[PDB]
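Read through the structure below, which is laid out as structure tokens, and then see the notes.
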Amino acid sequence: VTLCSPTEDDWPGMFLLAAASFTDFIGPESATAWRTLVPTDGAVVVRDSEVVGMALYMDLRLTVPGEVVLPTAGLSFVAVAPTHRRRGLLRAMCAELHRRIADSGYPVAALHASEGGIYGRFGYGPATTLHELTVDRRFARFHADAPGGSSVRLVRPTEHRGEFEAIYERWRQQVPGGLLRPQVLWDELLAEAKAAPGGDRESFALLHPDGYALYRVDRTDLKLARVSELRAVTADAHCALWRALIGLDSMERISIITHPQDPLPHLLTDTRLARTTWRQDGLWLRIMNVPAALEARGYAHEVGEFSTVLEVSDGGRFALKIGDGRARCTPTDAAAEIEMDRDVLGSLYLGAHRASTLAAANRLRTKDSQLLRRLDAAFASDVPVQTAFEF
Amino acid sequence: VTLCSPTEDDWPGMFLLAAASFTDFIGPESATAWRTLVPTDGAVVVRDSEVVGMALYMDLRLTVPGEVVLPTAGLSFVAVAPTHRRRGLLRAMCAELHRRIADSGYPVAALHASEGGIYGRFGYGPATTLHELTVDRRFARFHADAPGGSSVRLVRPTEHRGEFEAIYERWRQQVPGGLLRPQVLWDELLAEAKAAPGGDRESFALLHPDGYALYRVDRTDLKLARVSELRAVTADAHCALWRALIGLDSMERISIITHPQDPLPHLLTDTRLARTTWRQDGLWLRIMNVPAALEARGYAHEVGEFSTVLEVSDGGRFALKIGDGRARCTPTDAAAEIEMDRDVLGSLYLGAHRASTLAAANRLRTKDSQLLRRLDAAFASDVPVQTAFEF
Amino acid sequence: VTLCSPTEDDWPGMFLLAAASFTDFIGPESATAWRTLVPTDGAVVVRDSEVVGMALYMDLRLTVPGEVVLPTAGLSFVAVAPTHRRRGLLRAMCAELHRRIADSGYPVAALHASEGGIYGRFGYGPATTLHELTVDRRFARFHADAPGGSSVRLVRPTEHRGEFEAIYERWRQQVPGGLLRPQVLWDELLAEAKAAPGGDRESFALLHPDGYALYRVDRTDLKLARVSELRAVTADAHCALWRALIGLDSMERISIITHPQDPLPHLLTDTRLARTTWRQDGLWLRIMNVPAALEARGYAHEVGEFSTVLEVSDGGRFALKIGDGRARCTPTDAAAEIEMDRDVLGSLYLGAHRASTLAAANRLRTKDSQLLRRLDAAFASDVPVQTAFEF
Amino acid sequence: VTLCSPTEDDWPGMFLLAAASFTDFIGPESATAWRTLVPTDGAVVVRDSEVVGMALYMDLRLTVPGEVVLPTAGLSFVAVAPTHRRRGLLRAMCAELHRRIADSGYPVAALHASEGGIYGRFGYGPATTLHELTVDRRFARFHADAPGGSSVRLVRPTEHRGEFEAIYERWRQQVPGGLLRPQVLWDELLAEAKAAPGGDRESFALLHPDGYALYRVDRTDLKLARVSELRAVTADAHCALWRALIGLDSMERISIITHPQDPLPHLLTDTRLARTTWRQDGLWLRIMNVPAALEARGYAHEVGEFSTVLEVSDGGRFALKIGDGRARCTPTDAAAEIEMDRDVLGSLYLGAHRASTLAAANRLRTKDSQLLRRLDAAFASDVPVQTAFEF
Amino acid sequence: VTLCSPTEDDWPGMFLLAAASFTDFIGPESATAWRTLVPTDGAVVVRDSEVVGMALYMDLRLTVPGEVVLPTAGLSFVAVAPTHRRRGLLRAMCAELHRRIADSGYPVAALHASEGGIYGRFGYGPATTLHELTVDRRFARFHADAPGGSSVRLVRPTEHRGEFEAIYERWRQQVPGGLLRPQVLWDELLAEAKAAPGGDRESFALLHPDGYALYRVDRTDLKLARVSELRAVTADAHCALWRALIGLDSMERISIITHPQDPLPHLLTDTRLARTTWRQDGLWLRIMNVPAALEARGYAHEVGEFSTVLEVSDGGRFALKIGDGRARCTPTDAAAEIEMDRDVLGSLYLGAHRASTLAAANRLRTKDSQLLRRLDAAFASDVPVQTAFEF
Ligand SMILES: CC(C)NC(=N)NC(=N)Nc1ccc(Cl)cc1
Ligand SMILES: CC(C)NC(=N)NC(=N)Nc1ccc(Cl)cc1
Ligand SMILES: CC(C)NC(=N)NC(=N)Nc1ccc(Cl)cc1
Ligand SMILES: CC(C)NC(=N)NC(=N)Nc1ccc(Cl)cc1
Ligand SMILES: CC(C)NC(=N)NC(=N)Nc1ccc(Cl)cc1
């Protein structure tokens, strides 16, 4: 077996492995559009001749706490032929891409995991949490305090592309987890909004000056509406869109994949009607350069200046000083006050997981409980972390 | 209809309403043990003659952030006959008990809600969150970092009552949400640990010096073990008990009703195996005396001294100064900087809900985003809020 | 918001609201064929610019007891945008159409209800009952008395359109509930008889000189045949078609949406094999002109001449004389002997609901039990009321 | 009603009956390809004018024990209109085809039965057994002894047609139950390997020099892979293909319709993971000429020479001598030592059913237990009987 | 941890581990009756003080092909505390019991496996196959050939204990897999035949001079009868009992756990009505002494004398001569012609698995296909292998 950058002649072999590996593999046409986000030298293949393994990264822009946008290597299209399992192909492909990503200057890599048990050992930690809420809209009444007690329009998505793009662009710059959505991914999204013979029903949109929701009736459950994406830049827009969704009088239930701090339940007289039906890891992060990542993000202003020594397992030891919402992270050989594997740092990085929770599992080790409280407070995000789109 | 404290002659009428109202109504014997926690004048009935409504409170001790224990009026046994709906009986009974609770000197009242839409309008806010985790133990492997890589014993619960009582007593004093469990409730718990003809299977216990788990196989799904209660005072005890539960080799699944910050998922190589199968409000709080409650709890040391003016809707306006982890809360007629209904304060009080999340639903109103960040940080609990036992 | 007859420019806005409101919305092509049944001034829209509400009526011909055919305004395509709920749009649109229908000379309006709780307050009463029967054909044996112990042919529907049209035309003139089916609706029916990729299987027909059945195998349950429509003008035809349907030896079950007096169960040695799997209101009626409707239908010859005074709530008081199967219905200020809301009269009108049943719910009020027996007998239909087709 | 060979003018009438009778009826195009396997005079129709019954046979080649290939009449496309049940059409059509098959010189006829209770009385006995195995691949580990501890390639079926044809051709000559697969059936198979809108997902192939597997992900259960066909000429190929199928890491389950002696379970450390989820009769046989069939197949060499007298109910009495793996079967009027109906002989013929098992049901009658043991041993097949393809 | 024979003081500790390990653990009373089958020194415990592991064997009598009865060590009550997994306790307990069993003179050990992946590596091979058949009795018609076209009585089990014992005793001596059922196990069986509050319904019996069936209606599915045990010594008795079971006119379905050669399906006009709903390994065998086991059983008379050399992996090499239905098995250092692990021999031993099937998985290795055919024929059982009762 050999590992190398694919030639044009490798891509049909890659698309066969993709079709056999991914049920959501639209086809070679969709694949060729995503391919425009893959840099030169962003892809590796393993050949036995025939393609038996592949992996690549896309050039992404990820928003982190403090509204800072990082260049991010988005791992995707990772697959090993069912004929070639347990031969170290995944480890070899991840080692080569990680070498290329680090050499190229990316401070972070990111992925969506097909299973929970793979990517930890390669230094990825789950950094966003997906939370599905299902509302029994038949009983849903808005609280007396809820805003907006007709700013929303029901529209055809393909006729309002410009407005969706501009709202999304405002949203993604404000929210940790936000990703820049390039033109080719808007092309894909609006092509999926069409009804397909034997497939999805037509998508509709609810459009506010400061937010939109895209939804469709479920293929088989005709009383369920699924919200594919709701992006609101203001609380007024979020509440106005939910008032419209709860007005889908022919549905029994509205479901959305959202984040744990979605204020929806608080909009209703019965908080219990917004039921959590599913929870899962969303975006995973591998911190490629510990000092560049820790100095780049903003920190909570509420915690007073403090200094510590952080060791990442096989990733350096650093003097970490955090104050006035900024970190300075410098090499040191001083004794470590905090130790953790690289994956744990990625889990902390967008504020989705508390240092004290990881400490209670012994994933993060310190003898100082005051230092733990300070890290928890500092790494917290003012704006709750959300998940942009899967890749 | 008349509202009054019940006489001894009213109790058979109350037990009939209870049997008709509550499916979990063990019987008059269990009821008579809980009755020892009801103070003189802790109960009201409505008569049409026959009992058509009832409500009472029990004397409880609730742990709040800072390890402070508050006298708490636990509302329970609330029922209105199906013959007497929509006649204002619940509002009349809650108004009278709230008068008695406030006059008696309780700073807080608490309940478990049969539905989500009732108790908000009486000033109760959901203050703890129940989180059911279901583990597919067949795939569960402990992370290399997990502690305890035989401190636990498999025992009969009724033979180790003293040890369970002492561990629980340590747990409940340390954790916000903790409740003192009186002798009569230990009597009930150990009577429910017995197998019943046509009912529950036998409970077993896993016992560590610093924690215990009580579990039983499900009545009908013989491959599911349900953990009824796991109380761990140390991280080592928590991990050791889960190692033993994952060693129940005849089960496919282990389920527990826990809290959102349970570190279990982080103990495993695959965090996704600890699946969230259910989430719901647990304990609800009504703040009866705003200054006594806000001055009693401890606050985060990480936030610097700040002053604000808080108005509770029909519950006073106060100068609120928070610093060095303590609050001072004094009458003022100065302009309000923060306004919220009483129920919202109860939701904030144990740190389960963020001020910024309630603000995004307009349940809490301020024009100062810096003040919101400061309240979020100050009201946060170092020790995650848990739910003790239902009542 | 403004209410008006739509211009040609409004129809794309109406088709967007329709797609978002109705899951069964084939598309703009099907819509344009139904549109040929809508008279000039048969449609209203509400604009905010954009269409946020719509309603129309079609010109129909409804058969009532005595084989009398009434011009009928069939309400359809009624929808309010999810953005515009609770603003009185439905009440405003129904008030305007009802004004136009009454002014145009229609004695009755009719609809199929999307939910049971809407149309009562606008004067519509459920007037036909849908009854789904599911037969376990594996056990079905015909009684010794059953007729037809090969008059039926298995055919392709599109090749026998003329014969279906002529049988249906005989059926609809004989049966209360019958509707004239115009050419455009035969076009639609035969287009739905085609198999669709990802959709319905091919329909087949069973054809007798005096009846037909259209059926298809269910999309997903391949052992269920669904009869979409069985129209039999004679008992011999009805029994012959069921003999053929019970001969679908590859099916386990045959289901049909029929009426409560379907004689099918009586054809079998085991009446219980024709199981009632679903029951629901079918056609709803609003009596627009009380005297024109009550004088138009025929009444049971078995009841002797009687006179009464009927008051319809806000719909007039009338001297009602019924004899020799005919009614005379004239204005009076004499004291009322019978009172009911308009919706109740529509429920009585085709004989689907008994006066004595509505009296027992206090929907119809009299102090005379003899008068109730006389109304029950008079309003009964000799020929059981059936449901023609949905609109 | 009349029975005759169809004219070209009958075929549209036959295709209508086929569409109404068979849910798996691809269409007239697929039907016209299978039609090339039907000999002149291989088809009968019943007319009432219109086609109300049909039956035909195809020219097949069936492998029997000893690697002997018999000309076989494959009954197929048998249907009676639902209008014409219980009129003896099936018996009349089977009697005429059986006359033509016997006169033409076929020693055996075969079919796949739509139900288990029809074909016994026409002399067909179930001769192969279908066994569905479902593997929970997440737990599947190969035994230390299992062969092949990368000979297999993941390929697109349509690009390797030549290789599939050559492996299948080797398989079908070696295994009892094997059928020659003509070019038109390879055309059909590779056309079904394509994804269909609203239908099947794309098929992939696993290709070894000495075996192949064709599989697809299930339409609706996206964690189930269904193996449509696995043909392995060697044990090494069988194990190598299963290693690759168990490497489909995105599936939970792999299902296959195989035979009772599939060695798969023995390849795994946990034999129980290969679960039997379904069992059913596969190919049915009617022995048309008792001596030609019994002399044609090979018998077990392990049993010593023996002689008996076999009577088939209304099918002759024969002196049957079996030795050195060969039978001689000659007319006799000597007393019968063994008696059975024709269907029972067909059940014994490929070794799928034991003589002693049929004797215990009194389907085969002898007074000699030693003769039963000898027949069981002689009729056993060295190579386990498999099912080729349905027709 | 220490391993030793338990004292009387250990048994309460063993019964706690048993209750926690086995859901079917009736209680200490049932346990004390089974305990009478455990020889002195038949039990081992591991102590940490407290019991953390246990295993024992019972003295059984197992019928093998040729109606030979072997003393058999039945392993049972094997459990390791969930606190003590992965410490080699099971391997240590099995090694000690196997030492004691071998020293005591048992030629074979046997068990029922809680999972399929444990006992292989300790030399146990699955030797019987459990086959659940579910009959839709509503369609079941007996074939014209079926025997018995009133020898059976419906009786109360507890009144006919003597007759059940005598039939079972005849059955168990005739059938490979048969076990002697001691008086204490008849006591248990007849105590389980009683209805329990919240548990099983009453059992009834069908009693023939030469067979019995015990059955009960399912706890929850009131249209399912479960046959717990059917023992028939003659084909006439087997058919007569099934005629009576198919006469349970209030049931839809009759289920039984039987063996793969049950002739039931052949008794019916539709063989497919006896559906295989479940298949699993039953009894597992460990051959403790290869020559004593191979010389003890009878072999097929149909195969001519042959000689080979068999090597069992770490269990000896033997000259194996089989002729006239008897084996001679003597030490040799000649080259092996056949090799297999000990577990494989146990799988072959009662005739449930074919040598050629195990060879195709490479669990049995020879270069001689003629030798494989001879072993398959020789190890076959004339009387099909059945499973007596679980332990
Ligand atoms: C929504 C998700 C599942 N879509 C993706 N998986 N992203 C994706 N398919 N990514 C991808 C990237 C590059 C190429 Cl060349 C081909 C595919
Ligand atoms: C575990 C919960 C549901 N148990 C309770 N509901 N508490 C409870 N039943 N409380 C209660 C309190 C007082 C009396 Cl007199 C009777 C009953
Ligand atoms: C079978 C039923 C549901 N079909 C209808 N709903 N009727 C219907 N769609 N009616 C309708 C009438 C007029 C117009 Cl312009 C557009 C649609
Ligand atoms: C895979 C099976 C179900 N396919 C078949 N049934 N065979 C089949 N359809 N046979 C067939 C034979 C001849 C003619 Cl003309 C038309 C059809
Ligand atoms: C029917 C089966 C499951 N019953 C058994 N497991 N046998 C069993 N429990 N055996 C057993 C043997 C000895 C003792 Cl001391 C205690 C129990």
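Chain C is numbered as in Swiss-Prot; the shown residues are, in order, 3-50, 56-156, 161-402.
Determined via X-ray crystallography, 1.9 Å.
Cβ atoms here come from the backbone N, Cα and C positions, even for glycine.
Features as listed in Swiss-Prot:
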- C:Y126: active site, proton donor (ACT_SITE)
- C:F402: active site, proton acceptor (ACT_SITE)
- C:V85, C:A86, C:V87, C:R93, C:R94, C:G95, C:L96, C:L97, C:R98, C:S121, C:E122: acetyl-CoA binding site (BINDING)
- C:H119 to A: Decreases catalytic activity on AG substrates, leads to a change in the number of acetylated sites (MUTAGEN)
- C:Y126 to A: Abolishes catalytic activity on AG substrates. Abolishes catalytic activity on HupB (MUTAGEN)
- C:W197 to A: Abolishes catalytic activity on AG substrates (MUTAGEN)
- C:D292 to A: Nearly abolishes catalytic activity on AG substrates (MUTAGEN)
- C:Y310 to A: Nearly abolishes catalytic activity on AG substrates (MUTAGEN)
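Feature map: annotations from Swiss-Prot on the structure.
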residue	record	Cβ contacts under 8 Å, 6 or more apart
C:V87	acetyl-CoA binding site	C:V48, C:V59, C:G60, C:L96, C:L97
C:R94	acetyl-CoA binding site	C:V3
C:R98	acetyl-CoA binding site	C:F129
C:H119	mutagenesis position	C:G293, C:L294, C:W295, C:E401, C:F402
C:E122	acetyl-CoA binding site	none
C:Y126	mutagenesis position	C:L118, C:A120, C:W295, C:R297, C:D354
C:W197	mutagenesis position	C:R172, C:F175, C:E176
C:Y310	mutagenesis position	C:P72, C:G73, C:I333, C:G336, C:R337, C:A338, C:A389, C:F390
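The record assigns C:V85, C:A86, C:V87, C:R93, C:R94, C:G95, C:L96, C:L97, C:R98, C:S121, C:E122 to the acetyl-CoA binding site, and the maximum Cα to Cα distance across that set is 19 Å.
A sphere of 10 angstroms centred on the C-beta of C:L96 (acetyl-CoA binding site) encloses 20 other C-beta atoms. Annotated pair C:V85 (acetyl-CoA binding site) and C:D292 (mutagenesis position), C-alpha to C-alpha distance, rounded: 18 Å.
In the three-state DSSP reading, C:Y126 (mutagenesis position) counts as helix. Under 6 Å, Cβ to nearest atom of ligand 3: this is the test, and of the recorded positions C:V85, C:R98, C:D292, C:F402 it is passed by C:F402. Taking Cβ-Cβ distances under 8 Å and a sequence separation of 6 or more, the neighbours of C:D292 (mutagenesis position) in its chain are C:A120, C:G123, C:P133, C:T135, C:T136, C:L137. Less than 8 angstroms from a Cβ of chain A: among the recorded positions C:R98, C:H119, C:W197, C:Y310, C:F402, that describes none of them. Within 10 Å of the C-beta of the residue listed as 'active site, proton acceptor' we count 18 further C-beta atoms, all protein chains included. A strand conformation is recorded for C:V85 (acetyl-CoA binding site) in the three-state DSSP classification.
Within 10 Å of the C-beta of C:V85 (acetyl-CoA binding site) we count 22 further C-beta atoms, all protein chains included.
In the three-state DSSP assignment, the secondary structure recorded for C:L96 (acetyl-CoA binding site) is helix.
Classification of C:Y310 (mutagenesis position) by DSSP places it in coil, neither helical nor stranded.
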